[PDB]
Each structure stands twice: as structure tokens, then as C-alpha cells.
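A short worksheet on the structure shown next.
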Amino acid sequence: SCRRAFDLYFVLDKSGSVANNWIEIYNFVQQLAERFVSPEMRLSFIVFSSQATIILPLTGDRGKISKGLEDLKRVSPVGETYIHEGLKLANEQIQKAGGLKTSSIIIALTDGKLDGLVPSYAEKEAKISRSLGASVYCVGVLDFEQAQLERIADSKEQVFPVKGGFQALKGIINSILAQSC
Amino acid sequence: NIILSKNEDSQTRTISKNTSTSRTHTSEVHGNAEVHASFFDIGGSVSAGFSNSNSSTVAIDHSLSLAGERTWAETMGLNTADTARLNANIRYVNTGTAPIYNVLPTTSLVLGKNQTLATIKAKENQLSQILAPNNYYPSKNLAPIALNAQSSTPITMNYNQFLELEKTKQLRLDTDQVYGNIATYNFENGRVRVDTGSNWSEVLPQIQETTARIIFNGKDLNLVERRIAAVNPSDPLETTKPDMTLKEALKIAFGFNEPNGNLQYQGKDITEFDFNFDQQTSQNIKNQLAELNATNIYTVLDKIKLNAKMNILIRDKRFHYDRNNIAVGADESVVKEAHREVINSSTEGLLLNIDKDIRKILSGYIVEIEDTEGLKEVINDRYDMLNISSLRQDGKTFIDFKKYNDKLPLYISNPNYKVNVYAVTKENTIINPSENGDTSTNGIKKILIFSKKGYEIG
Amino acid sequence: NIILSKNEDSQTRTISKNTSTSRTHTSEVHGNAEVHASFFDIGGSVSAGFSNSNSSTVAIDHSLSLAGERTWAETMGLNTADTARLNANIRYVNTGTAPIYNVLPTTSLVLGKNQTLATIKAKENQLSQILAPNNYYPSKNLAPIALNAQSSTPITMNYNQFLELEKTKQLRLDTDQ
Amino acid sequence: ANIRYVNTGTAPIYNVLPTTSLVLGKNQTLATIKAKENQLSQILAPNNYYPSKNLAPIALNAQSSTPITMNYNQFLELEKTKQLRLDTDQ
Ligand SMILES: [Mg+2]
């Protein structure tokens, strides 16, 4: 039915390919953390590239949340595009929270321009997410790969282009509240 | 190079990495390896550290081949009840002083301490090509011979084995000494003939039983062998030989010379190499340094009598050495020096004229970026992302940061940072994740080779 | 000349173009080709540009054979899961200063940088003809020898390969000594 | 098993090695090892193990179409003494 406690995961692509439009990604992660301000809205930040890292754990304390936003602000997008690794550090947090016993919303920011095995593993690691009672959101940047993103998130719907009339913020925040009471 | 594949839609279910081979000369251990009682007997197990026998050693490129590949397993798709077939391209190469005109050696490929994966011995007389000195068999300008690929029984390898292979990424190659017959002269009509009546297997042991063996590595870092006409006291005949001196030896054996009165080698001074002898040769020389009152052999050098069966290992004192006596990795000092030279700095890749002798002891380079404050942001942060250093045929090592950054050049948000590109010697480099899954460059011992500012590049 | 056909009503499903062969002497590159570290060693990889070894090179007539033909593919009818058999007429030819009286060389036909398509080595002593200087083996006034066509294992070539062949329309011929 | 020929005399052998037979007990022969002749060109010098101590020891029926058969009663004896015998020709 409906719920109140949501856990948002912010997997961020800090690869060189998206070193230009990093701010947009930060803004989307700032304009989103600015919205959901419910004590039950535990946020978590993650940034991948040559390897992902847990910038902000899963918690609802703006004391550390703002701290994270301050760090994501001072980031230099560079390195390969190992998105799967990021999506992983996301599920690792979920499965440690309760697995299905947790309503999570993984939001991955990337160009969707994966290469080699990354696609295979990303798509797979992504399904590993939806296999834990969670929803995947591919908020791509630049002329991202709509195709890939589709195979990464739930459906072509959870694919919102950061660029637009809040199409992302709106379509997303309103798609998340469409599950709240 | 080798090529591992799942024993028979399969095209990417196969890994193909390159390899680096190099003659070896395995010595003894430190002093604790439990050796059977038959070790302190006569001839029994007393290998005297090193003896007669060719044994090369290969290493499998630990770098990447695809994208986010991980554990050859998932890459290929091998499960407990599966078999993996090995295949590779190898070339026989003579390092001695004489050539072989027909039957090549029967080399056996081993994995670990005794697990033989196969025994390669291409047909006899099948080839008429010549295995001349310092000249790879299948002429470098031809097609390298390929293992079980041109056969009815390939190379079997079970999951447990295929597992080990990954754990070390290295195989061993032992080769016998049965060489084809020998090519001799013929005063009559001055012709070069191959006498079916004389095969090395007959006239070869003698050489090893009436000479001095010296392993030097100056021409490169590859152990070169040579035997000099030493003398034996117990043998009347073998006394008819000209008395030999370690000095004179290093002059004809390899080519050491006396430019201004200093016995050097194409530049390096005889004092830049370490002298290592075997249990026997040790004494035979110690007793000389005794009746000659001296502590430095480099001095009484030209006064050391080389007796048959004597073994000596002259290796460059610069770099460090392993168990097989191979160019492992020198000290940070020498390392840095070789890179002091710069030719072109770019947001794409550095172009240097790094020293060959050095570059050979380097596994790879770690590209990172230090913030004006003190941050350690690294580009290729995975142990398998060290594969960057290229090499133009002009003799200049070309580095590239792009090979590990979405094929796009550097990202300088603030042209005041510090592009820190380190170097990792073989001895230090890692090849597999930690007890956990640390695919990072965290636990490494790299060396600072570069460090220019954002505005000091472009 | 060579003759490519779909590995076994088929009469026009086969392409037959002529070829131009000529001894070669491949030298070194410009100065950037990434060569393994074993290049600046003694004897190792130091081919000194060019050395001892016979290596000819053929090129396939890129012109037309039929009407509006296009892409050998549609011409023959080769699809991903198909095999194409190669065949050709070749002649040994001595260029040196001395003649060979019996066993001819074991030349291997290559495609690309290492893809060997076969290794031709007609029987030894089988011939008593003489391979005199500046004189093609199968006397120009005779019938040119033909690859796997006079054998139990022809010349296998998959779609991907048959594709490359078209992309360059050239094969390589290396010969021993 | 992994075995190695080893010369103890005063002269060397240059080719054909001996035809040694493995026995169990007083007459129960378990096999007769006699690696191919001329197959090897290595030298069996004095006080020097055949497969050079710095190499790979030869292994019985493991590199063959008929291994080494041993029934329960035999396998039993083996345990009862934990010792085999090796006789070699000349
Ligand atoms: Mg990218």
C-alpha cells in the first residue's frame, strides 16, 4: 500500500566523461535532498568511476547530510565508468538494512555510456537491486544512453533527464510520493 | 602470449593475455626450507644451488583485457565440473654460442611445483631451419609456433588448476638438452656438413665437466651463460690447458675491457656487479684470497685461478633480484633518475626517454591528482589498471592517462593541482585482490616519477 | 587467380577474380608502432628492418566480374552461419641465381597479421622438374598448380574471415627455405 | 608414484636406462617399469640422480593404458608393512 519511510541512494558517476556537467548532478542531488526533509528520509551518497565510494552512509541527519553535499560539491569527475560497482555499494547498504524489509530508492547519476563488461554487470547488478525490494532511477546526463538506462532501472519511466523543466525532480518526487500515504 | 578458454556462440568467453618470458637460474633458499635428509649426501640433492639445465619462466599479463572484468571465472564461465583448455604461441630461442641444425629440444610446460600441463616436442627432422645464436627460432620476422593448435589431445586443465593459474598468473618452462647433430668443417673442399656421427649429447657433458661457468647479465638483464676453458688439477690432460684468471675470463667470455686501466664493461665498472659463487667455487676462491692477503676480490681479480666445474654469477648490482635471478626492481634512487628526462607533457599522456635497463623492472604507473590541500585522488585505482606505459619504436616510453579515463584526456578543474604519476617496480606490484575484494591501489609501494602543476602542462 | 565459393544448382554463386603477386621486402614502420620491450635487446626483435626470408604478396582484382554485383556476400549468399572454401592456381618461381632439382618449398598462405588459411607443401621427390633461375616452376607453357583441388581437407573460411578478405582483397604468401 | 633413477657406481650410462621391476612382499610383482629406450639422451652420471634433482621426478604409470592393479588383499598387505621393493636389471 502506502509508506512513509524512504531511503534514497545517490549513486553518482564521477567519471571523466561527465566531468563537465558535474554541477547539474550535484544540483539534482541538492535539489532532491532539499525536498525530502522527513526524519524517515534517510539519504546516502555514493560516487563511482574507477571505483565507487560511500560518501554519505544511509541516515537521516542533515548534520552529516549537508556534510555530504559539501563533499559532493568539491568533487573532480575523473576515472573509468564502473557504474555497476556503485549500484553495488547501494545494495550492500540495503541488504544490511533488511533487504525486502526496506523501501529503498536507488538514484544513479551517469551518462549511461558504459563499455565492455560494465553493461552486462551493470544491468545484472541493477536487477540485483530490484531483487531487494528497491527501485532504480537512472538520471542520466548529456546525450546519455536512454537504451542502457532503461535496462539499468525498472522501466523507461524511471529514466528522467536532469535537463528539463524539473521533469526529473517533478516526475521523480511525484513518483516517490505516489507511494506515500 | 597464451589464450585460456572453456573446453568445448563462445567468442568472449575466452581470455587472451600477453606474457613475459626470461631464462632463469634458480638458486637456493634462505635457510629453513625443510629438505629431505638426502640433502647432505654426496651428489644427492646437492644441486650446489644451480646446475646444468635450461628452465625459462613466463608471467601472465595481470592487467585488463576488457571492461570491468573480474575473476577469470565469471569472465569465461568455469564451474567446478568444467575443463579449461590452454593454448599459446611460443618460440625456441638459442642463447649459447653454437647453433642447432635439426631436432629441437623437448621442453615441458609446468604449473606450480610439479603439475605438468603438457610436454611440447615438435617433430624431429621436420624442420631444416637453423637455431643460430642470439636468434629466436621462428625468425622474429615470421609466425610464432603455437602449442596444441596445429594434434588430437589438447591441454586439459580442471577448475582447481585453472584456479591456481589465476592465483600466480605464471607458468614454468623446462627444456632438455637433446639437440640435433652438429655441423662440422671439411678441409677437403671447405664445406659445412652435419655429421650424423657427432651429436652434442655426446660431446657436451665434457664442456660442463672441464670448464668454468659464468652467468653475466650486461648485454641486458637476461642471464647470459658462457663457459671458459678452465683447468682441473686432478686431470693430467686437463692441465695441458692454459691457466685461467677470472679477469682474462670476463674479457673473452663476455667482452670486458680495460679502457683507462679499469676492467669495465661497455661503460660499467667491474665493481658495479655482485660476485656470487656456489658452495664449492666459494672455497676454491676463498683459499686464494687467503694466500693472497686481501679482502677485496675486485683487486686481486686478475689473480684468481678458475678451476673446471667452477660456477660464477656476475649480475648488475643496481637492481634487486628474486629467486630465479631476474631483473626485479632497483632502488627508488636509480628509478627516479631514469625518469628525470621529459619530452612532452600533455593532458593525454607523458612522453619520456626512460632507460631500457630500468623500464624493464617496472610493472606500471599509477595516475593520480593531488589537491592544493593534500588530496590523493587516483585515476586508474585498480591493480589491473597499471597497464599504461607504451613504447614508440623511436625508443621513447609513451604514457597515456586516457587508457583509463573514458578515453578522454585529463580533467583539470583547477590548473594548480599536481598530476602525480607514480611507478611500480615488479617486485612491488600486485596481481590479485586482497583477502577481501580490495581492487584498489591502496596497499602498494609506488615511487614518485612525476609531479607537475596544472599550468605546467597544457 | 583465386576462386571463392560457398562451401558445399550452384554455378553463379561463386566469385572468381584474378590476382597480382610480387616478391616483397617489408621494412620498418614510421616511428610509433607500440613494439614490445623485447625490441631494444640483442637479436631480440631487432629484425634490422628486413632479413632473410621469402614473403610474396598477392592482391585480388577489385574490379567487376558480373553486372551490378555488390558485396561478395549477396553475390555468393554467405550468412553468419556459413563457411566459404577458398581455392587458387599458384606457381612456384625462382628468382635467385641457383636452381632447385626436387623438393619445393613449404609455403604457407596467410590472411591478415596471423590468420593462416592453409600451408601448401606439395609432395617431395614427387616432381623431377627443375626450378631454374628466372623461370616459373610450372613452366609458363603448362598448367599452373592449383591449391586444394587435386586432398581431403580444403580451405575453411568463416563469415568473419571471408568478410576481412573483402575488406582488403589481399592475401600473403610466406615461404620457407 | 614418482621415482628417479640414480647411479651409484663409477661409470655413466648414456642412453637406455634399466628395466626395474616393482615388487610387493616375496614375489608379488606390482609392475615392471622400463621407460622407452633411446627416448632419453640425458646422462646418468655417477653420484647424480637421473632426473636431475633440479627437475621433475619421473612418475610411474601416469604419462600408458594399463595402470597398477591392486586388490583388497594386496592393498591390505601394503598397509601391514608399508614397504615395497625395487629390483633393477643390469
Ligand atoms: Mg564514462
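By Swiss-Prot numbering, chain C shows 297-304, 312-453, 457-483, in order.
Using N, Cα and C of the backbone, Cβ positions are placed for all residues, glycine too.
Copied over from Swiss-Prot:
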MUTAGEN   C:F342 to C  Loss of toxicity probably due to loss of capability to translocate LF
MUTAGEN   C:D344 to A  Decrease in toxicity probably due to slow translocation of LF
MUTAGEN   C:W375 to A  Loss of toxicity probably due to faulty membrane insertion or translocation of LF/EF into the cytosol
MUTAGEN   C:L381 to A  Loss of toxicity probably due to faulty membrane insertion or translocation of LF/EF into the cytosol
MUTAGEN   C:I393 to C  Loss of capability to undergo conformational changes that lead to pore formation and translocation
MUTAGEN   C:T409 to C  Loss of capability to undergo conformational changes that lead to pore formation and translocation
VARIANT   C:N392 to D  In strain: PAI
Could you give the Cα-Cα distance between C:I393 (mutagenesis position) and C:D344 (mutagenesis position), in whole Å?
39
Candidates C:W375, C:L381, C:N392, C:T409 (recorded positions) - the one closest to C:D344 (mutagenesis position) by CA:
C:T409
In whole Å, note down how far the CA of C:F342 (mutagenesis position) lies from the CA of C:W375 (mutagenesis position).
40
Let's check the environment of C:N392 (variant position): how many other CB atoms sit within 10 Å of its CB?
15
Could you check the recorded positions C:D344, C:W375, C:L381, C:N392, C:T409 and tell me which sit with their Cβ under 8 Å of a chain B Cβ?
C:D344
Cβ neighbour count within 10 Å of C:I393 (mutagenesis position):
21
Three-state secondary structure of C:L381 (mutagenesis position) from DSSP?
coil
In whole Å, how far is C:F342 (mutagenesis position) from C:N392 (variant position) when you measure between their Cα atoms?
38
Would you pick out, from the mutagenesis positions C:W375, C:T409, the residue whose Cβ has the largest number of other Cβ atoms within 10 Å?
C:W375
Long-range Cβ environment of C:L381 (mutagenesis position), under 8 Å and at least 6 residues apart:
C:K302, C:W375, C:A387, C:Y465, C:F468
At a 10 Å cut-off from the C-beta of C:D344 (mutagenesis position), count the other C-beta atoms across all protein chains.
17
Could you list the residues of the same chain, at least six apart in sequence, whose Cβ is under 8 A from the Cβ of C:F342 (mutagenesis position)?
C:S348, C:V349
